[PDB]
Amino acid sequence: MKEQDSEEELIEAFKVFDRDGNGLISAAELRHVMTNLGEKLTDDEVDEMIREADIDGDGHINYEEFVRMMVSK
Amino acid sequence: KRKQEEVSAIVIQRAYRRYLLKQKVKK
């Protein structure tokens, strides 16, 4: 019906980089991490995903809303 | 003490690929 190969993997994958404790990630550090790894994640592509994720106050980003909208729409 | 951090970073990277794509079929 509606798999969750990305949702579950995204929530879990991000969880590994949890800092806030509740379930958030810093875009500042998250940028260098992802870009520095994988297939050299572009700085532009990472800037978009993080911008739509949330980013409030300093740089807190909940991977629940980000993943939610990522699949919800 | 395997760096599982990078691993999760690979799969999550795949999500971004689908994210940028997904919402982009026609009109």
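Here chain A follows Swiss-Prot for its numbers: 77-149, in order, are the residues you see.
We read in the header that solution NMR was used to get this structure.
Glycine residues also receive a Cβ, built from the backbone N, Cα and C atoms like all the rest.
Some features that Swiss-Prot has for this protein:
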type    : residues                                         : note
DOMAIN  : A:81-116                                         : domain 'EF-hand 3'
BINDING : A:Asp94, A:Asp96, A:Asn98, A:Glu105              : Ca(2+) 3 binding site
MUTAGEN : A:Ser102 to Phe                                  : In CAM1 (also named PNTA1); lacks the Ca(2+)-dependent K(+) current
DOMAIN  : A:117-149                                        : domain 'EF-hand 4'
BINDING : A:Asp130, A:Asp132, A:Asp134, A:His136, A:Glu141 : Ca(2+) 4 binding site
MUTAGEN : A:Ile137 to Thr                                  : In CAM2 (also named PNTA2)
Listed in sequence order, residues with CB under 8 A of A:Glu141 (Ca(2+) 4 binding site) and six or more positions away: A:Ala129, A:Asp130
Residues satisfying Cβ distance under 8 Å from A:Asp94 (Ca(2+) 3 binding site), sequence separation of at least 6: A:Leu100, A:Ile101
From binding-site residues A:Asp96, A:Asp132, A:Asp134, A:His136, the one whose Cα lies nearest A:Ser102 (mutagenesis position): A:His136
Helix, strand and coil residues within the domain 'EF-hand 4' (A:117-149) as assigned by DSSP: 21 helix, 4 strand, 8 coil
Secondary structure tally of the domain 'EF-hand 3' (A:81-116) (DSSP, helix then strand then coil): 19 helix, 3 strand, 14 coil
Protein Cβ atoms within 10 Å of A:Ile137 (mutagenesis position), excluding its own: 24
Nearest of the binding-site residues (A:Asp96, A:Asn98, A:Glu105) to A:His136 (Ca(2+) 4 binding site), judged by Cα-Cα distance: A:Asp96
Cα-to-Cα gap, A:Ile137 (mutagenesis position) vs A:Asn98 (Ca(2+) 3 binding site), nearest whole Å: 11
Position of peak Cβ density within 10 Å, selected from the binding-site residues A:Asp130, A:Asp132: A:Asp130
Set of same-chain residues at least 6 away whose C-beta sits under 8 angstroms from A:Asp96 (Ca(2+) 3 binding site): A:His136
